[PDB]
Every structure is written in C-alpha cells, then in structure tokens.
Amino acid sequence: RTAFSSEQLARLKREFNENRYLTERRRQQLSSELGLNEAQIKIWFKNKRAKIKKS
Amino acid sequence: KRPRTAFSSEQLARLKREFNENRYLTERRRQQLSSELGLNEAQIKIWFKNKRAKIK
DNA sequence: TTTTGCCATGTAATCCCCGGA
DNA sequence: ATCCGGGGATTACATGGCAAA
C-alpha cells in the first residue's frame, strides 16, 4: 500500500479540483509525470470522490 | 473465461418468471435460484444483466 | 516532561454489482 | 460471455493522538 508523496498529493488534488473524473489521457499523463501506476491514480480519484461525498 | 451455456427450458421459464416480478436479484435469491435450477450463480447474474439491457 | 501502550481515524486497496458497448 | 469505469461498502494497515505510570 503506497504512501503518496506530498508532491504527488498536491498534484492529484490540484488535478481533482480541475476535473474530478479522469479521462484516459489525463490518467496517463499523471501516471507518467508522477511516477505512479495508472491504477493508483484511478483509485485515488475514486476514493477522493467518495470522501467528499461524506463531507 | 467462463464458458457460455445453454439454459434449459425449465431454466429459462424459471428465470423469466422471476424476472417478471423483479428485474434485480439479491444474492440470497440468486443463491436460491442457483440451487433450484442447477445454474451457476454467475450465469444467473449475467442472464439478468443481459435481459435488463434487451428489455431496455 | 518522558516514554510507553493502544486505540481511533485515515486511506489505499479490494470486493461486487451496475450500465453500456 | 467479456471489458471498463462507476458507485457503495468493506478490508487491511499505517499512523495520529491521547492516555497514563
């Protein structure tokens, strides 16, 4: 279970604020730039939406 | 994965009768029907899924 | 305070069904 | 039947905090 770096967390949050649902292209670019697997990005966005739902 | 299977006539008759009351199956009834029909629970789940799409 | 013990909260991941193609 | 990504719920585990001798 990876622990995202705050450099990664800040970019994911910044991306999430801009678009809370990923396109394949955006998922790909983020994986590349952040050095993470596309599945982790997918799962981070999925969990973020669910967290926000219980705000 | 999972080989296709031809449903027998009592099978389909039984699946349609159930589908006639409720288009969604709870896991409890799906287990039930699976045991009564001799149908794998996955096959029943997929039959309800496809049938929901055809009817729509 | 220190330093120890544990338990609550957070969260990455998995289960499991859904519709659409 | 398969694939995907979606949701909701749940699991599994790290660490945040607070307790306390």
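Throughout, chain B uses Swiss-Prot numbering, with the displayed residues spanning 455-510 in order.
Per deposition record, X-ray crystallography, 1.9 Å.
Every residue, even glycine, has its Cβ placed from backbone N, Cα and C.
The Cβ of B:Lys508 (mutagenesis position) lies under 8 Å from no Cβ of any same-chain residue at least six residues away in sequence. Look at B:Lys508 (mutagenesis position): DSSP puts it in a helix. According to Swiss-Prot, the mutagenesis experiment B:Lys508 to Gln carries the following note: Reduced specificity and affinity for DNA.
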